[PDB]
Amino acid sequence: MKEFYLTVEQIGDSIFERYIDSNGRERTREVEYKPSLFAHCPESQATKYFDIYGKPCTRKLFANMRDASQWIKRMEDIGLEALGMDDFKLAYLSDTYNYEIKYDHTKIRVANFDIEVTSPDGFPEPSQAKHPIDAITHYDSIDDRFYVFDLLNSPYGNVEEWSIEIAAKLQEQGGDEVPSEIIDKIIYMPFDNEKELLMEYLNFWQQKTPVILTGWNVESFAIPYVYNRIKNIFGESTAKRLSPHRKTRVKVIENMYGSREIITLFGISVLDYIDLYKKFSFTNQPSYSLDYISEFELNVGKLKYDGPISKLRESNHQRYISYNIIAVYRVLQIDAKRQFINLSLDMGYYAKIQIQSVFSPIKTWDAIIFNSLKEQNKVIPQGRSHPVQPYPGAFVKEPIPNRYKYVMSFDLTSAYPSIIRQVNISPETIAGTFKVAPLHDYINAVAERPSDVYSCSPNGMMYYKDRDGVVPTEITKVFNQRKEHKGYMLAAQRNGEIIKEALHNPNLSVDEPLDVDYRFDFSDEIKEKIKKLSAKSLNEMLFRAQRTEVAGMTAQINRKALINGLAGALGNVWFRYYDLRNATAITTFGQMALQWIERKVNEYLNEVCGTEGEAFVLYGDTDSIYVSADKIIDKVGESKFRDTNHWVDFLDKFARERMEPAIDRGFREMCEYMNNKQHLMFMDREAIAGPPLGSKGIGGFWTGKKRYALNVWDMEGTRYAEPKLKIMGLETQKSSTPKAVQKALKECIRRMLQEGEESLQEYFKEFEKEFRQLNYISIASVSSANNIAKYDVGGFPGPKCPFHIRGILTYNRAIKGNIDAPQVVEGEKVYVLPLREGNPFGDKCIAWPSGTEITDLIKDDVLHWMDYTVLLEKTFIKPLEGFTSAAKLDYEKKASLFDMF
DNA sequence: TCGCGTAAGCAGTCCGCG
DNA sequence: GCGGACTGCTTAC
Ligand SMILES: Cc1cn([C@H]2C[C@H](O)[C@@H](COP(=O)(O)OP(=O)(O)OP(=O)(O)O)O2)c(=O)[nH]c1=O
Ligand SMILES: [Ca+2]
Ligand SMILES: [Ca+2]
Ligand SMILES: [Ca+2]
Ligand SMILES: [Ca+2]
Ligand SMILES: [Ca+2]
């Protein structure tokens, strides 16, 4: 097999590399790597190395990496560019793995661990590590075993051994319901004392040294706690055994409001799953506790226990250990679903970066572009300082707030990357500038043609047409990967809908789910077999289909995010290829393209409808248009349609056969107008929306920019078994809106779009009547909470104190003196409830950590004083009044006598 | 919230508006 | 009351 790296580090003048050799074995080596860097040289000086602008460079070979670094400094002192890859480990990987890397995940040691620490005096600070580590569960991917390290004797209590037999039993048997599929994979090691536990953990770690290290909050908690605790007990040299090169560094992570410390373990790649989740999941969650996320992702119940966590070990050590094991397994279950580890490996090996660098599109693209240019003996420019400067973005059309009955939407495939490729936008393809006219003059095709030589953007920039830039070339490669995976995603989605249909008529049989590849549209034979399956088998197939869809979604959307991140990186000052000329070339072309095609679509439709000046495009945002189809439907007549699916088909055909050719013609003209390198503006139909045939549903409404709802029957070629709501921006989509309120508002919208005004009025009346019985957590607002200290004036709110911050200060006063009470963590999320006047908390709201029950110290008083009236008006009624006035109906039946009878 | 971009919405504070 | 200036937070793209 081909060799591949596992990790790479620079330590002084050595590269330390862990890798898999040609026999599939893990090895480590220290290499005295001599880097090269570059300087411009005379034309007379024959060379094979050229910078990206074609200027000749001489290569400078250094005796060692420190000399290379010192040379860069002196070049700055002189005031000359020092060219080349200054991150020497990326250069090392480029030299050592000068081929497309084929990796084998089965050889990569992926470790998932979690620790427990009993603490009676509040949160156990990792930087102090003053409490014993009393449990570690460490799952190893190569062994496929859960290694459980259990402390039996502690200053906080001596306990009995954990019982695997009780752990396996149902909770209804008094057990812990540790999943049966992992029971035989548990290797249980009890310890008489903490020193022997930790010494054994370190010997184990030595034997089975993680390459990828993950878990939940491991980077911010478990790793620093373990490192500092071992440091406290044994000394630094022992703690550094967590690094295979015995090198560690305290790294200070800074943000706007403060900083925190992590421990960098050289020769390990830490991918904390909470951070993978935040980057790759495209959720915004009210809470990021593992319980909350597990429930959300897996539909597993919360891990239940009595009393505070600080007393769990002494009261119920059995459960204590079982929950530590389950916590590790839940992360593995989330990854089986979401596949973020697989994603990180793919992207990291593609770029030839340290795997942990997948968190950084700047680093990822820097490496991709360096490797690409190096192949041609081209030399990358030095990174430079730039002041941060604002620049313009996308165009968003102001919609007329209204109901909109029939809507067809269209948008560009990978808009910004497509613009890059079409215009040929790249650092080295800049050809010059032209004299810009107002944007509207380009939109209306009255401005002078910018160039007869070069490919142009309406921001004034011109680009070469003879050759693709490195940015277009490399962005195309990732886009193509994205496109492949999106194909699989949509296939699994469509396959999912076939199963849902078949589920209307399940067979009374005992059979099995079919063995199929859900990434490909089911053949006729598979469809026939599905129609004969039991509900049981169908449901199992649906679950598998949806898991395949999720896998495709992860692969596609994060490749989309990477290529989109390159367009954004051009506008970030730390990017080697930062250039506002290029960043604004993209966005300004985008603005033009949307408004150009709006004009073209309106023109086309006015022509087919025989009108003038009618606005068929009602909305657009960045790269999208929403087209009113009322007139199209009315031209055949609603009476002519057999059912909902009939007019959906008719609009689908109209979009494909009439609209899309019209749009394509519009964009080809624009391409020629801008003299672009290649026409790549592909604006495909997204959604077909409308009320159910014969209903009083309104179909859709807009309240304003970035705020709308549609009842969608077909989305990017997926024809739904049941209509689906596409809701953007409205309170149903915001993590700040209470859970039960999102649900209620969604049902109000459903009724509006599908059933009409009377149905809406029915539901509102019921919700208003019953909501006071909703669980307090389900009706609490949510907010991130920054700058708690800034607004805290002796325990009370200072000037301009935000409402949620006020809530926290109230909480802080109410729990004062308690070290055991849960603390609100700066920068994390809180639940927020309003309080009625005259309450014992002395203020109008209280807040507490999100994803948790409020402490029993004050729960009863919070419940008694909760202001349901304010809660209802603020979170439910106010948004609903916005929706209904926009859509021109009433959520309450207006008095129009009779009545009178 | 360490790790790519801008546009733009709503809640809430403070305070004017005769 | 509500709007504008402003801070804070969150979402669409
Ligand atoms: C979603 C998203 C979009 N954008 C910008 C770049 C996108 O090309 C542009 C349009 O957004 P989208 O239409 O969401 O995405 P897309 O056109 O890149 O991909 P698709 O083929 O799935 O439609 O908006 C970002 O800069 N960051 C983001 O997170
Ligand atoms: Ca725990
Ligand atoms: Ca798009
Ligand atoms: Ca599309
Ligand atoms: Ca059947
Ligand atoms: Ca779009």
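Here, residue 1 is simply the first one shown, and the rest follow in order.
Going by what the header records, the deposited coordinates were determined by X-ray crystallography, 2.0 Å.
Just so you know, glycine gets a Cβ as well, placed from its N, Cα and C.
Taken straight from Swiss-Prot:
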- A:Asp411, A:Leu412, A:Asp623: Mg(2+) 4 binding site (BINDING)
- A:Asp411, A:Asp623: Mg(2+) 3 binding site (BINDING)
- A:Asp621 to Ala: Drastic decrease in the efficiency of incorporation of dGMP (MUTAGEN)
- A:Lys706 to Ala: Almost complete loss of polymerase activity (MUTAGEN)
- A:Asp714 to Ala: Complete loss of viral replication (MUTAGEN)
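Feature annotations (Swiss-Prot) mapped to structure.
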residue: A:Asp411; record: Mg(2+) 4 binding site; Cβ contacts under 8 Å, 6 or more apart: A:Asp623, A:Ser624, A:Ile625, A:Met683, A:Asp684, A:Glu686
residue: A:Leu412; record: Mg(2+) 4 binding site; Cβ contacts under 8 Å, 6 or more apart: A:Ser418, A:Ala593, A:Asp623, A:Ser624, A:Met681, A:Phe682, A:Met683
residue: A:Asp621; record: mutagenesis position; Cβ contacts under 8 Å, 6 or more apart: A:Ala394, A:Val396, A:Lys397, A:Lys705, A:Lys706
residue: A:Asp714; record: mutagenesis position; Cβ contacts under 8 Å, 6 or more apart: A:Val648, A:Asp652, A:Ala687, A:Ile688, A:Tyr720
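DSSP assigns A:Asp623 (Mg(2+) 4 binding site) to coil in the three-state reduction, placing it in neither a helix nor a strand. One way to see the shell of the Mg(2+) 4 site is to take the Cβ centroid of A:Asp411, A:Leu412, A:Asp623; the remaining same-chain residues with a Cβ within 8 Å of it are A:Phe410, A:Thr413, A:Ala415, A:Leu594, A:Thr622, A:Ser624, A:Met683.
In the three-state DSSP scheme, A:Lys706 (mutagenesis position) falls into the coil class.
Checked against ligand 1, the recorded positions A:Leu412, A:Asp621, A:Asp623, A:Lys706 give A:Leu412, A:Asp623 as the ones with a Cβ under 6 Å from it, listed in sequence order.
Screening the recorded positions A:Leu412, A:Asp621, A:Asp623, A:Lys706 for a C-beta under 6 A from any atom of ligand 6 leaves A:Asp623. Checked against ligand 3, the recorded positions A:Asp411, A:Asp621, A:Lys706, A:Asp714 give A:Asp411 in sequence order as having a Cβ less than 6 Å away from one of its atoms. All protein chains considered, the CB of A:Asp623 (Mg(2+) 4 binding site) has 23 other CB atoms within 10 Å. The Cβ neighbour count for A:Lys706 (mutagenesis position), using a 10 Å radius and every protein chain shown, is 13.
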